[PDB]
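Undergrad: Before anything else, here's the structure in question.
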Amino acid sequence: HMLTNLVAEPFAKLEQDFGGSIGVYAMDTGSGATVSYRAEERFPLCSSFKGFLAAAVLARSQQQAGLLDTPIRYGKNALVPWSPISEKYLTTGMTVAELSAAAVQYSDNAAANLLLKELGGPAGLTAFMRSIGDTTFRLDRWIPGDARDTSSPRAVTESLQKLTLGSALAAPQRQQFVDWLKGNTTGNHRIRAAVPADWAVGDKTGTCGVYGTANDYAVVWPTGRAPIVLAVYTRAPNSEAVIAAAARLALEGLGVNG
Ligand SMILES: *C(=O)[C@@H](NC(=O)/C(=N\OC(C)(C)C(=O)O)c1csc(N)n1)[C@@H]1N=C(C(=O)O)C(=C)CS1
């Protein structure tokens with residue numbers, strides 16, 4: 001608590017301007033300082049579960065030789081809307097690793113469904129999160145304030161730190177997870193818009209419908225100092241700009257010059 005919100009930032013006003021709810025957690029892994037605004041509230045995961053899904057696939061690959069290179073063929077019935085990579089390989093198949101990269105880097109929806117099958121579904125992914133110490137994450141599916149398919153900004157950040165910088169994955173798989181996040185293409189207007197171009201950054205986004213429920217989590221490597229891990233989640237007013245604005249406030253609250 002002593003290193004949390006050492007520097008106040010105007011998150012409440014940003015949230016009022018947005019009209020919905022915003023949740024933010026950011027940690028400076030060098031000092032332990034944090035910034036936290038609604039950080040323990042539940043927000044919809046939307047597609048952000050797919051980063052953790054890819055990590056779970058990598059963890060499984062430590063025990064299951066050949067998993068990543070396994071070819072997966074699927075039918076047209078698997079191609080739900082917003083499957084921009086998998087729809088181009090319907091007639092050929094894709095490997096598990098390719099599906100993972102597509103889920104992470106293009107938020108390919110069909111690819112994520114196919115990988116969830118590999119893990120035994122939402123409960124399997126939830127079990128992986130429990131296995132790394134995350135008691136908040138819940139994926140339920142394949143209501144106002146619906147708790148299904150939610151986590152908190154804090155738990156998302158803590159789990160992201162364990163997987164990308166800590167020991168939850170073996171080193172080769174950790175670096176592959178980082179590389180997948182670094183190559184994401186869907187986040188240029190979110191956390192990345194608050195981060196200087198000469199800093200490395202990996203992220204995964206989520207967008208639930210068009211009304212402003214959206215999110216992003218990222219690892220950021222400022223040059224010359226320890227990495228920062230952060231998560232920004234929103235619930236729509238009854239947003240891409242708001243996420244970037246909240247990330248800027250989080251970095252400012254950590255004293256990180258951008
Ligand atoms: C993950 O968040 C995916 N999102 C969706 O499939 C949903 N909506 O997609 C759009 C295109 C916004 C829609 O209005 O249909 C959705 C609605 S409710 C729910 N649980 N998901 C993909 N991921 C991203 C991202 O930001 O990573 C998108 C930009 C949309 S597709």
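The first residue you see is number 1, and the count goes up from there.
Quick check of the header: X-ray crystallography, 1.2 Å.
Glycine residues also receive a Cβ, built from the backbone N, Cα and C atoms like all the rest.
Grabbed the feature section from Swiss-Prot, which reads as follows:
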BINDING   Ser47, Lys50, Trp82, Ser107, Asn109, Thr205, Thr207  beta-lactam binding site
ACT_SITE  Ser47  active site, nucleophile
MUTAGEN   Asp149 to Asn (Swiss-Prot position 178)  Reduces thermal stability of protein
Undergrad: For ligand 1, pick out the binding-site residues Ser47, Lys50, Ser107, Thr205, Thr207 that have a CB under 6 angstroms away from one of its atoms.
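TA: Correct list: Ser47, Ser107, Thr205, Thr207.
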Undergrad: Among the binding-site residues listed here, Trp82, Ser107, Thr205, whose Cβ has the fewest other Cβ atoms inside 10 Å?
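TA: Taking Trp82, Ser107, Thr205 as the binding-site residues, the minimal 10 Å Cβ count falls on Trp82.
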Undergrad: Does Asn109 (beta-lactam binding site) have same-chain partners at least 6 apart in sequence with Cβ under 8 Å from its own Cβ, and which are they?
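TA: Result: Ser47, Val80, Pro81, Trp82, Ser83.
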Undergrad: Greatest CA-CA distance (Å) over the residues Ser47, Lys50, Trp82, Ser107, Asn109, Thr205, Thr207 that the record ties to beta-lactam?
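TA: Of all Cα pairs among the recorded beta-lactam binders, the widest measures 14 Å.
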Undergrad: So of all those binding-site residues, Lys50, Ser107, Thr205, which one's Cα sits nearest to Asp149 (mutagenesis position)?
TA: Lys50
Undergrad: Report, as a whole number of Å, the distance between the Cα atoms of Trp142 and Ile143, which flank a stretch of 7 unmodelled residues in this deposited structure.
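TA: Taking the Cα atoms on either side of the gap gives 17 Å.
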Undergrad: Just how many other Cβ atoms lie inside 10 Å of the Cβ on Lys50 (beta-lactam binding site)?
TA: 27
Undergrad: Please report the three-state DSSP label of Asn109 (beta-lactam binding site).
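TA: The three-state answer is helix.
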Undergrad: Within 10 Å of the Cβ of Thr207 (beta-lactam binding site), how many other Cβ atoms can you find? Include all protein chains, please.
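TA: Looking across every protein chain shown, the total is 21.
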Undergrad: According to DSSP, which kind of secondary structure is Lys50 (beta-lactam binding site) found in, if we only use helix, strand and coil?
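TA: For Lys50 (beta-lactam binding site) - judged by DSSP and reduced to three states - the answer is helix.
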Undergrad: By Cβ count within 10 Å, point out the most packed of the recorded positions listed: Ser47, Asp149.
TA: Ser47
Undergrad: Residues other than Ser47, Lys50, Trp82, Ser107, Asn109, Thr205, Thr207 within 8 Å, Cβ to Cβ centroid, of the beta-lactam site?
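TA: Surrounding the site, in chain order, are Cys46, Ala103, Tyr106, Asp108, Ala112, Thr186, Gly206.
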Undergrad: Would you mind working out the Cα-to-Cα span from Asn238 to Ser239? 5 residues missing in between, answer in Å, no decimals.
TA: 13
